[PDB]
Amino acid sequence: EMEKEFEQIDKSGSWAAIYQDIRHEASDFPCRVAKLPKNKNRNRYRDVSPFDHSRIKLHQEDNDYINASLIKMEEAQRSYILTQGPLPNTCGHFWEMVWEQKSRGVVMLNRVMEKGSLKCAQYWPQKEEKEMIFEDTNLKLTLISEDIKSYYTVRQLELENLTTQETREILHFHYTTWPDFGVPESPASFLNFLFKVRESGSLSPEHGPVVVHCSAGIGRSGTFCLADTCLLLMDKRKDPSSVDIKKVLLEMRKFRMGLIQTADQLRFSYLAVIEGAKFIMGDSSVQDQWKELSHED
Ligand SMILES: CNC(=O)[C@@H]1Cc2ccc(NS(=O)(=O)O)cc2CN1C(=O)CCc1cccc(NS(=O)(=O)O)c1
Ligand SMILES: [Cl-]
Ligand SMILES: [Cl-]
Ligand SMILES: [Cl-]
Ligand SMILES: [Cl-]
Ligand SMILES: [Mg+2]
């Protein structure tokens, strides 16, 4: 059971060893497509690639490659697309993927500039009156509104397929204070944000998979999705004891390499799931407590 394990790991001080076991046992599958010469400029990082089996294929229209992976959690019955922060030349591909996959939400866990460097392109419009057109992929993207909180911002975007003139509302959930290779300020801040994404309907099985990204699309993205899937598994069963967090992470790692990048992000995932379990099992009042503790105003 997770809380008993958490205490024993903490008391023995063995998070590094536990994390190392995950690193050791993780799946290794080919990434031949990602490594083709023609795709080099579509990858942000040499050593972060989608496995071939689970990569998202673009539907237009000469090169189908994007650095993105479908994490399909069979038992939990939820899917996510995890991807790198788009590059200056892949913003059109990114939105093409959102359109083709029928995603309703995009969760962004990094900032455009981190540590002095550009870790993600400015792939969405910052001003309503300055929409973006992706001419390569024939999409237009307009900012409709934004709700700026202290440590996250929610935006309503309108994405239009210019080929058909169909439009869709996309919700963008931007966590602005999660440091790279670090953790959220508290379980409460993280869970307040995850529940905002949940409350939006963006994770509904009636939509395509939510798109989740950070800079590499593995460390912060892996942490978010691990906590969400674990909470969903225990919710379906109404049984916190049934959930094996390390097994769930190894399952996720069958679909994309490197998910969760540090031992402390693994520790944080346990903290977030143990805390969130209080809400799942019917202490509704905890949600308000997280909102207060997160100091979102
Ligand atoms: C120090 N590592 C790097 O700078 C690069 C670039 C980079 C930048 C940002 C982030 N953080 S995130 O939250 O934005 O995903 C991760 C990575 C991963 N990188 C790697 O080289 C990863 C290589 C890799 C791939 C698969 C597994 C592992 N190791 S494991 O411990 O996760 O099993 C490492
Ligand atoms: Cl930013
Ligand atoms: Cl900076
Ligand atoms: Cl960039
Ligand atoms: Cl950072
Ligand atoms: Mg204005």
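Chain A is numbered as in Swiss-Prot; the shown residues are, in order, 2-298.
A Cβ is built for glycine as well, from the same backbone N, Cα and C atoms used for every other residue.
Swiss-Prot has this to say about the protein:
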ACT_SITE  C215  active site, phosphocysteine intermediate
BINDING   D181, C215, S216, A217, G218, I219, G220, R221, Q262  substrate binding site
DOMAIN    3-277  domain 'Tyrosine-protein phosphatase'
MUTAGEN   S50 to A or D  No phosphorylation
MUTAGEN   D181 to A  Substrate-trapping mutant
MUTAGEN   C215 to S  Catalytically inactive mutant; abolishes sulfhydration
Requested in this report: Express the distance between the Cα positions of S216 (substrate binding site) and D181 (mutagenesis position) as a whole number of Å.
Outcome: 8
Report task. Identify which of the binding-site residues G218, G220 has its Cβ surrounded by the largest number of other Cβ atoms within 10 Å, counting every protein chain shown. Result -> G218
Requested in this report: Report the same-chain neighbours of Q262 (substrate binding site): residues 6+ apart in sequence with Cβ closer than 8 Å to its Cβ, ordered by sequence.
Outcome: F182, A217, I219, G220, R221, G223
Report task. Filter the recorded positions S50, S216, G218, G220, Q262 down to those with CB closer than 6 A to an atom of ligand 5; keep them in sequence order. Result -> none
**Report entry** Site extent for substrate (largest Cα pair distance over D181, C215, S216, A217, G218, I219, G220, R221, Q262, Å)
**Finding:** 12
**Report entry** Length of the line joining the Cα atoms of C215 (mutagenesis position) and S50 (mutagenesis position), in Å
**Finding:** 14
